[PDB]
Amino acid sequence: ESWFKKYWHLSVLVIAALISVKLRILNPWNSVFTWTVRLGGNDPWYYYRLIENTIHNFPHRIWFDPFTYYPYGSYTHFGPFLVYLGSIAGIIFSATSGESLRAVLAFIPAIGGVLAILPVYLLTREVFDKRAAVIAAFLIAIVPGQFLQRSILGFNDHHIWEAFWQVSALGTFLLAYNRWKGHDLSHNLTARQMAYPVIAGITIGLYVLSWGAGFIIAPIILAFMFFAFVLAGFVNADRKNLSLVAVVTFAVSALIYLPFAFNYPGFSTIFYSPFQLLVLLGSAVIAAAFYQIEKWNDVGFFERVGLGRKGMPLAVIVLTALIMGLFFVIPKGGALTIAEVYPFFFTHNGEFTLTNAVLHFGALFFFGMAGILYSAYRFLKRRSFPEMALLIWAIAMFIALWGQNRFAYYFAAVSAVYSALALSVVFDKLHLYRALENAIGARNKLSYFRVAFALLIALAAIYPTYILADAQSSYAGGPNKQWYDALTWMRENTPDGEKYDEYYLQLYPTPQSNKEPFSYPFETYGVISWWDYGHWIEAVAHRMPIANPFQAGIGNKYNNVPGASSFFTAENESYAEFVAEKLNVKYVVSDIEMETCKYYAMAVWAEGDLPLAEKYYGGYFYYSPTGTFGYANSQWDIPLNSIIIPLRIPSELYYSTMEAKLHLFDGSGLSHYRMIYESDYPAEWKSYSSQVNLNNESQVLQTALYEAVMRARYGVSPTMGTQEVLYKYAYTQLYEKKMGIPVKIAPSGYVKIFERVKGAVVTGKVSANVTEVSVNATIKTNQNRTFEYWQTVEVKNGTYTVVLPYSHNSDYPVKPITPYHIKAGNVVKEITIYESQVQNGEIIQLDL
Amino acid sequence: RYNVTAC
Ligand SMILES: [Mg+2]
């Protein structure tokens, strides 16, 4: 009565802002600020690179990065808004590199999520009432899903500012429509009113300056003009000033985007090219085109001609069929195995389900649909323009959401704004507003029975929404300790350390094309791995990854393009060296994820089709109720009532691929790759080591089959560490007739690093009666884990030739403990190879 | 759900 007269809507904003601070900063605090500040995902690590580079060469930034996609290099589509914002934030707090810079960037997306309450309040306040604005502003602070997960501390990505400026633009533009409509007697400007479409242009500007494809807001606003004009017989609006605030907003935004509009030679919808500058400038001309159509319609241009007001929309149909008729004058789901994209409202096997809409919006999706449905009839009767315009944006965000998972954060504002409408209606007609009015002020004619149901409805819309966002915000989602400790080791113990650190910060020229291998200013080498870790390898290890999260460096096998997919899915070392030498690689970094759950994506990428990748996997382990381990090649050999381990055991083709020869065999059977680093075991098997020793078989095999079954009782599969043991156990049984490298069945490190080595080419004559020469050496890793390297060569012309990769005096922590035990028939020797012959590929003679 | 291949 003394404070809650104006500050009622502002206190709940502070309340909503404080719940946003708890979910985005306080919940994931102990997961982001751990061994190091853990920037989540893969994108915020590249922004860490660009911002660290922009601070280096401030006040100007790069637009081509030859430090990634090592042979050629990749262009940067990451917007200059967040790059500069994180750069100005990094220099004010005196944090220019390392964990200091990342600690500042962790707050960028969290702050953006908290500030997102303002444009949500602003947008729905100008189309609806201030009550619903309070609800929507409260609802956007707890809406879970991809909108939440990418507003979390330690996730400095452009997605939060993407929906921020997108909603800020619609609000400021519609605000510019309200402060302008009816005002046309030169009061339309007055050096004050101009600032409402101007600030709308700065929102659209900053929207495109943060996301390349942000120009898509222009057809959305142009759609408002389209439907406002063609529906002159059904909807009322000030089509004159609506066109002015449009041509002013588009021209201002194009004026803000023009500085950054020449950073990509040739048109592109994602990279910062002059194409987006034409859309914003063109939309202004179409907006001014709508203005003169309305100015002509004012004089009865379509009545003095014999047309009729029923026929004015056809003038727009014509003009909006010419400019779009003269503009051109002047499906493979295999390549999309990523988690960000996949058909929403559809199962990964292909089945309509709303579990996606629940997990990303809580109850706000179903309260939003009821809000969109009422807003449709509320517009169908009131015929209000901004309610129809908001519906157009609601349909637009639903179309984008209907096809692609990634755009779940664009629909959070749709659901929150429209759930607020649905909540503002049931609060008005169930006397909850009268209760809040009278329990504090003067009593009204109400019913406490209706008010009770009014709070019961609010709980059904708030509790499931918060209980999801509360649990979904208790983790970061970045690289684990096994990956960070493995990558920081590479930055220190691999050659050209200071040369990479210097070129990591240099400003690079903008080439006209990246078809050509880049001219590097020093002796460079490449580090190949799966493209998920390209931004990690570059931003942490400070090396050059061939495959990066930019969907580049993958290659394929159906076209023989050198890349990560053609390398790791190679079936022999000869084809492996081909892609290796073509890309000038030096180190490979395979982890336990590439070996198991991520190999299916690599097999599909190299094959460029799913059924072609079916040949890499086989059957399943079943356990009959009689308690027997079994392998059924098909699904009809499975005994009845037998529990199935939900893990796809690979076929015989996988066991002789590059990724298998690396991580599964610990580098054995290879001639040009020696292991130089192995991270600690996966976290689930590190806790299992306190009671079970990992060196003996049938003991680690016992505890591995127990974890698989006791987890297969539910619909989940064994852990990644357990997935390795089953792959090793099935190797000793299905690859038993071969056993090229008889491997101990035992868990290995989570991340391993190898080095491409010429190899000590050891040759000589043999006793002419044996046809093979075998070499063996017990090798010890940095985790004290022991394994046996093996290699067998044929005898040709009575001679032999082995290429031993490992060395005995290497500076790397992984080196053998026993000399090379060579053998041919019955003669054996004890030879030790040192690094001088290994790196240089020296020729060695030794008869047997 | 973060540009990582399906885990
Ligand atoms: Mg991204």
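Throughout, chain A uses Swiss-Prot numbering, with the displayed residues spanning 5-334, 351-868 in order.
For all residues, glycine too, the Cβ spot is worked out from N, Cα and C.
Feature annotations, courtesy of Swiss-Prot:
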MUTAGEN   A:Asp47 to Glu  Reduces catalytic activity by 80%
MUTAGEN   A:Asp47 to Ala or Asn  Complete loss of catalytic activity
BINDING   A:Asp47, A:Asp161, A:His163  Mn(2+) binding site
MUTAGEN   A:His81 to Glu  Complete loss of catalytic activity
BINDING   A:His81, A:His162, A:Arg426  glycophospholipid binding site
MUTAGEN   A:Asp161 to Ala  Complete loss of catalytic activity
MUTAGEN   A:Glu360 to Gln  Reduces catalytic activity by 70%
MUTAGEN   A:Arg426 to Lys  No effect
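Of the recorded residues, A:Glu360 (mutagenesis position) and A:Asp161 (mutagenesis position) place their C-alpha atoms 14 Å from one another. Where the chain is interrupted between A:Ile334 and A:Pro351, 16 residues are left out of the deposited model, and the two C-alpha atoms stand 29 angstrom apart. The most densely surrounded of the mutagenesis positions A:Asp47, A:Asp161, A:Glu360 is A:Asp161 (count of other Cβ atoms within 10 A of its Cβ). Of all the mutagenesis positions in the record (A:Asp47, A:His81, A:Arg426), the one with the smallest CA separation from A:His162 (glycophospholipid binding site) is A:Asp47. A:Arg426 (mutagenesis position) carries a helical DSSP state (H, G or I). Straight-line distance linking the Cα atoms of A:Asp47 (mutagenesis position) and A:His163 (Mn(2+) binding site), rounded to a whole number, equals 10 Å.
The recorded positions listed here are A:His81, A:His162, A:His163, A:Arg426; among them, A:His163 has the most other Cβ atoms within 10 Å of its own Cβ. For ligand 1, the nearby mutagenesis positions are A:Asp47, A:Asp161; that is, of A:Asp47, A:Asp161, A:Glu360, A:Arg426, these have a C-beta under 6 Å from one of its atoms. Across the structure, A:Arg426 (mutagenesis position) and A:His163 (Mn(2+) binding site) are spaced 10 Å apart at their Cα atoms.
The subset of recorded positions A:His81, A:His162, A:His163, A:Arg426 lying near chain B, with Cβ atoms under 8 Å apart, is empty. Same-chain residues that are not part of A:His81, A:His162, A:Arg426 yet have a Cβ within 8 Å of the Cβ center of the glycophospholipid site turn out to be A:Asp47, A:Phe82, A:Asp161, A:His163, A:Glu166, A:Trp215, A:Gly216, A:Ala217, A:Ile274. When the alpha carbons of A:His163 (Mn(2+) binding site) and A:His81 (mutagenesis position) are compared, the span between them is 13 angstrom. In three-state terms derived from DSSP, A:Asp161 (mutagenesis position) belongs to neither a helical nor a strand segment and is classed as coil. When the Cα atoms are compared, A:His81 (mutagenesis position) and A:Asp161 (mutagenesis position) turn out to be 13 Å apart.
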